[PDB]
Amino acid sequence: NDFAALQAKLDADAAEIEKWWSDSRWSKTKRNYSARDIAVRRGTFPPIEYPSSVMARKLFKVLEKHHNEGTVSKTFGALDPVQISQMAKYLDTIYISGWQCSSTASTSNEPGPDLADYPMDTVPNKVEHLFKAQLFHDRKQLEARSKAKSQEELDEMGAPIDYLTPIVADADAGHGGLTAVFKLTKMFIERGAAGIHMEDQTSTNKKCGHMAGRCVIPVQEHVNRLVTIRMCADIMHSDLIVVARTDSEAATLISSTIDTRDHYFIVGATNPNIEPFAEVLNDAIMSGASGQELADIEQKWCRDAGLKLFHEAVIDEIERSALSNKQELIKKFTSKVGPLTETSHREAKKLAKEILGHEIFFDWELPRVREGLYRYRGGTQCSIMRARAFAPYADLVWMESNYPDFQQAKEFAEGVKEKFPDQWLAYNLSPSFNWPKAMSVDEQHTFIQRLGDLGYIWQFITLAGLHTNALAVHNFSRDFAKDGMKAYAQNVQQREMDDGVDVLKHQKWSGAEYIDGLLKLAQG
Amino acid sequence: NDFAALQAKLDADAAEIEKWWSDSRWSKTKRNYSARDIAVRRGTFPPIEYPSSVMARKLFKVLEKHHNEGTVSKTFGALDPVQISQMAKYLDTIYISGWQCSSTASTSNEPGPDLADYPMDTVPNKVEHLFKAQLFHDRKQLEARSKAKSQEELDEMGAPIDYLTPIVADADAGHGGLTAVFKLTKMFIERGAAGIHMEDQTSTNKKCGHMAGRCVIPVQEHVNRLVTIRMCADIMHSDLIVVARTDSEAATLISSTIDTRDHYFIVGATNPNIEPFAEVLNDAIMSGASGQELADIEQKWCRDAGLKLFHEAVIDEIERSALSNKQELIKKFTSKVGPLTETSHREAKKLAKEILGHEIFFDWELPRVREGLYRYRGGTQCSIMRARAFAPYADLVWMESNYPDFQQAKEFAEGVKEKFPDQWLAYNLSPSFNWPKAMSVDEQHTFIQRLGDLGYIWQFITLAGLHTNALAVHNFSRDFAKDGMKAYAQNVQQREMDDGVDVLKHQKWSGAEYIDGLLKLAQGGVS
Amino acid sequence: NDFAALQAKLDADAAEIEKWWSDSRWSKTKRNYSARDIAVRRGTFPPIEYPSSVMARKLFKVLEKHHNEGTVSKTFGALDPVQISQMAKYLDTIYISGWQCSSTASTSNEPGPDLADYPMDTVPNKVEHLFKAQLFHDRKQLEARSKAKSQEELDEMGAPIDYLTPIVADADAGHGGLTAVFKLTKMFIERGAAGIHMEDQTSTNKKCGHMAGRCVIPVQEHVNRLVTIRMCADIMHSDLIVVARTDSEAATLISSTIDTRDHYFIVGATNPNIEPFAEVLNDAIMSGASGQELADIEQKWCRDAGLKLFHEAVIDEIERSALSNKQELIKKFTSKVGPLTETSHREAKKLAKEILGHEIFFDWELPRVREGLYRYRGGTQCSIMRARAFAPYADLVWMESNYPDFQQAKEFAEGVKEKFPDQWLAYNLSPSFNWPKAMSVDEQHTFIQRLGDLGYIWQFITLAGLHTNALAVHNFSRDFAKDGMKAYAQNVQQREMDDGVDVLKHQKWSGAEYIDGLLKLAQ
Ligand SMILES: [Mg+2]
Ligand SMILES: [Mg+2]
Ligand SMILES: [Mg+2]
């Protein structure tokens, strides 16, 4: 129970951590705490190197190389060990999709649409599922190749597959408060994630309807998430890659107005003579309005309330006013109050009054939906503001897109790179989009490399594992019902033979010779 | 704490159970205990109807119909919810493969070759995995169709998919003793299995090597497994279908000689001057012999030892004696001592001595391998003997085959049906066989219906889910690395559009509208 | 694919559901949807009777009987199968504590303090853990008793233990949005919960500091949670008991001002010249103030800002005005604007202006903490307001208390019962309170019955399973290290013998004879 020895131990631990943090891997990484803050929080067990951290360091070097050479790590969302066993041959990262987990892999076995409302261990369990398969196939392959007696015999086995393919996994929106974020990160690190991504949505107001809309959280609240991930990683001595995703491009709601950076984008009513939306909608339900009647009331309320962003409200009032030099007043205002200027509403009100000589009515409480969420006009510029705020706390940033648009992706890349010219970018290639019909074959073929030239060094089709599986098993079910073993022979087996799929020899692929060898060793 | 009230309650429970058991579903089912034996063992909780038992009754009807009409329920092993969501459109049963589970679905997340050495909750967990997906997609689809406001609107949605596709699941070899068999069965029933299959292998001596060989257990030991499955089902009031599988067709070993029905097939040494195999092989290892030298010594020991079946040993001795009417003596012997006669070795020794006038040397301890397992000559007739023994305790029987052989499948079917003319048969369609090369296209096309005409009413490709997934994800990985989104557009999306794969609309398929509907219902209420 | 057949099927399903809902079990239950709304959502599988629903019906009857007779179902939080196997002998309900689960039972095996940040399957898994143990011991016991050949042999075995003890389980705050609430409820019903409780806290701003404070959600948001639980239960044909808990008695924060019922209680600044708290605290951190300096600045800001409830601000302004008959005016205002009147801030502003002849500054954005949460003055009356709102959607209501106070429990009971005279109440008996020191032995002895006479028909010590285990295993660890097998002989075994603990015969208790019997039957 020696006090001075404890202080000395912690100071030395702190210095080991400081030294770690001086590695070049961390050159862009902002930390909101000290080395000693971490030392006092990580217990007395010898520092563990987690296998995931090995893969994290490999992932960093893979991505760094793509960045330097202007190329792309392409991947897609993997379902299962079969899939990663094939992907390993052709791809240099693996993605794990929370969407695919919700439909195929919840730890409660209750499936459903993508709401991140499976139990929080679901995606970490999928990480373990794939990671331990990777390690197994790695062991199997080494043992097989160790049996070669000459260079020629080794050549006959084929080039080795690199099964140790770093995994980046969906951490959704944290699955609760910051303590959940911490525990989630811990599971991911324990179970084999080289990196994870977390998005600036709520965990309490997620929606899945087609028309439904989408709520984000205040900028700082997501920053604190990212800080908490890195804190857990620091406590566990992991080099975990962190991907910050913003969903603000199509956000229509925000959970709170507390962050001044958000204020530009928050929608207010300019009609002081209208009742609050929430109370109106509630009154209408109380007298038993139908679902169509409620859509009518809402759409008319929004029209009559005069919903605007504040800068629009101000500019509109200036154009109406008796003032001279309107165009130059507006240019002055707009240079102080813009999507990227992060001007607080208080500051913008001051400037507005100085110009108009009075205070215009603007109220962003009135339009709140019944859950209390504020109306919010998301878009590309909003996403740039947010990604810029996230960038110090994230190794890659990512604007969620539902529509592949080169120009918008250019605008986001350049917007971010204006403040962070070396920022790594990620891009999701939307599986909802009608690729075959809505862009030319040649554009399909080049799309990824063109985004690669913009600095999108990691790109992935979230749902490809799901779709390739669905197509193949649909077609074989159909063809098997019709043609029996002929369908298997021609549409599965022959194709496996032609394409050189190792699973064809399913006993060997599964590791039968590997385990047989363990048996022989033990009974020798 | 009234004694008479308890006796009366249990007698009434017994009579409910007796009445259940008189249902025609049970007409071929032999039970080795009474209704009251079960009543006293099932607790005081109201009898539960398990969802799995609903599916079991549906499965029985599906299979009964195929049997009566001479057709086949075709299926294959399913990996995941995506697969069963597509299979439900075209197939009337689902199979769950322990092979696929060991490579893709162990509850420890440690994969490997098919040794049933994942934790025993693995295949039951896979059942739940697929079953709850079935129920979810059923809920989703009903809700979607409920929105149709006219016959024409409903027609536009298409025919309904039957997502409630009965599942038959691999229960391996029981994962231990009879108490494990019981617990395994319980999990399966709780988690949604319409039927399970269990095989007469060991759980302690399973092998995976290419040439490795294969041990079975004594006939009665597997019978007791099947009895234990049915006992659990009876305790839980489930109509669970039970499939008895024998792996004896290519068995080379048996774990014990205790069952007299096995005796015909147990290999003995006829040379009384040879050392025990196990001790010879051990000595050779201890002198540092190489892996090839050990295969040489084993093959040499087997020929020096004069390994044969007893009836062969006897016939050989008769032919090499000085006796009259050898062919008639041999016919007399073989009519009493045959693969299907279930004659004990003692009885066969007695007949042999009555014919030859002396006792011949025959020792089946000497050939035992180092684990102590006996050498055993499996084959079609062996499988018939075993399936016949299993049949009273099983709704289907199944001879595991690695090689699709029409003539052998005919022999097994007829051999079993001679004693059990109404017996349902199952057949596995080997995914390792080279179908494209070793059968004409026409033979491929007809194979299943040809076995169907023999009474194989349930046939399945164990590993088809694995292979279709592997092929598609291999090809896309290759093509995606090369051609990027062009590959996705042409080789996935366009094909999904052309083939009418509902998953293409992935939000709707996943049930986004269903859950959106729950949200609206819950928030459609007043302050 | 016949349209008319589908409509007819759904109408018939709807009518079965309507019949179910006409049972007297549902007499106080408000439903915000129709029978057919449920019919179209529950799929084409035959209706399942879940074992949990059987236990729910038993639980309802147990609680109804206690209510009618003025008695109490006593229980406490159970850890494991050993515990419920003993509890079954003496108690008529079982409680499962989320607190105990976070320390002992997370499905990730990562423990920690009570933040409901284990994976959401954690408490449902604990339900299954205990429920399947109950069923097993029930089977064991029936088989054992079936071997008695006469009344005398049966008497020798003792009275039967009722192992089928209905379980009420902690559903925390829903573990996310309403879709999570739904999925959580579904697991609970599948895995054997006779009832669950859910509380009006956030799932995103939970705190554990002794310091720390406590955020609730808007009234309606929790109502919607309770509606969603009942909706899931209706889809699954379960009689599941629902307990609505409010944590508003010691709440200091609320997540949003959207619900007009909350407005009375929301703290506002009355000083129109003060900077926003969040921006002040941020500026102070950016200058690198220490943890003591920041505590100083917060308390200084709260002073300078003039934090009050609106009705206080109004009363203060009246006392400081030149108006006549101040006491009459204040009484008029407070009679229209009170904790239970659910008066919107707009309405209260209107009355205030009518009295004072001007509008007073009152701003509840300014005091928000940095996460954006509003300052909120919780208390007994707040909890009454909320429990009243919950009551139509809940079979029991429950004001979370950390201090056992008869008078406060009386106020809450009577406050609720004034609007809902048949409302069942639940009470948690605090394990953090110093019972031995801070009330007399006689008061200890009567406390539960005295609350029972107020209508608290279900009362439980959340953490008792944890504490009895901790005490016993601490003491044996100590004594075993010192005295070896002597400690085991005297402090465990002899005591087990004296007290008649069946586990002493551990083979028999574990069900060795039961399973041996299954073996015999098969062989
Ligand atoms: Mg996702
Ligand atoms: Mg198998
Ligand atoms: Mg709790």
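All chain C residue numbers match Swiss-Prot; in order, they span 10-532.
This entry, so its header tells us, was determined using X-ray crystallography, 2.3 Å.
Cβ atoms here come from the backbone N, Cα and C positions, even for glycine.
C:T53 to A appears in Swiss-Prot as a mutagenesis experiment; the accompanying note says: Abolishes short-term enzyme inactivation by glucose addition. When secondary structure is read from DSSP and collapsed to three states, C:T53 (mutagenesis position) falls in the coil class. Neighbours of C:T53 (mutagenesis position), defined as other CB atoms within 10 A of its CB across all chains, total 16.
The feature substrate binding site is assigned by Swiss-Prot to C:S106, C:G107, C:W108, C:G218, C:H219, C:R254, C:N437, C:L438, C:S439, C:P440, C:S441, C:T471. For C:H219 (substrate binding site), other Cβ atoms within 10 Å of its Cβ number 5. C:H219 (substrate binding site) carries neither a helix nor a strand DSSP state and counts as coil.
Swiss-Prot lists C:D179 with the feature Mg(2+) binding site. The Cβ neighbour count for C:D179 (Mg(2+) binding site), using a 10 Å radius and every protein chain shown, is 29.
Neighbour list (C:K216 (mutagenesis position), Cβ cut-off 8 Å, at least 6 residues apart, same chain): C:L124, C:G222, C:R223, C:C224. What Swiss-Prot notes for the published mutagenesis of C:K216 to R is this: Reduces activity by 45%; when associated with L-220.
The active site, proton acceptor annotation in Swiss-Prot covers C:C217. Within 10 Å of the C-beta of C:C217 (active site, proton acceptor) there are 13 other C-beta atoms, taking all protein chains into account.
On its own chain, C:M220 (mutagenesis position) has no residue at least 6 apart in sequence with a Cβ closer than 8 Å to its own Cβ. While the structure shown retains the original residue, Swiss-Prot records the mutagenesis experiment C:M220 to L with this note: Reduces activity by 45%; when associated with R-216.
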Would you identify the secondary structure of C:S441 (substrate binding site) according to DSSP, in three states?
coil
Which binding-site residues among C:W108, C:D179, C:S441 have CB under 6 Å of ligand 3?
C:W108, C:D179
Quick check for you: of the recorded positions C:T53, C:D179, C:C217, which have their Cα within 10 Å of the Cα of C:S106 (substrate binding site)?
C:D179
Let me make sure I understand the structure: which of the binding-site residues listed (C:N437, C:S439) has the fewest other Cβ atoms within 10 A of its Cβ?
C:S439
Listing the recorded positions C:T53, C:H219, C:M220, which lie under 8 Å (Cβ to Cβ) from chain B?
C:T53
Let me check the 10 A CB neighbour count of C:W108 (substrate binding site). How many other CB atoms are there?
18
CA-CA, which of the recorded positions C:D179, C:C217, C:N437, C:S439 lies nearest C:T53 (mutagenesis position)?
C:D179
Protein Cβ atoms within 10 Å of C:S106 (substrate binding site), excluding its own:
28
What's the CA to CA span in angstrom from C:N437 (substrate binding site) over to C:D179 (Mg(2+) binding site)?
12
Nearest of the binding-site residues (C:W108, C:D179, C:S439, C:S441) to C:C217 (active site, proton acceptor) - Cα to Cα:
C:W108
Distance check, please: Cα of C:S441 (substrate binding site) against Cα of C:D179 (Mg(2+) binding site), rounded to an integer number of angstrom.
18
Diameter of the substrate binding set by C-alpha atoms, the set being C:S106, C:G107, C:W108, C:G218, C:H219, C:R254, C:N437, C:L438, C:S439, C:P440, C:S441, C:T471, in angstrom:
21
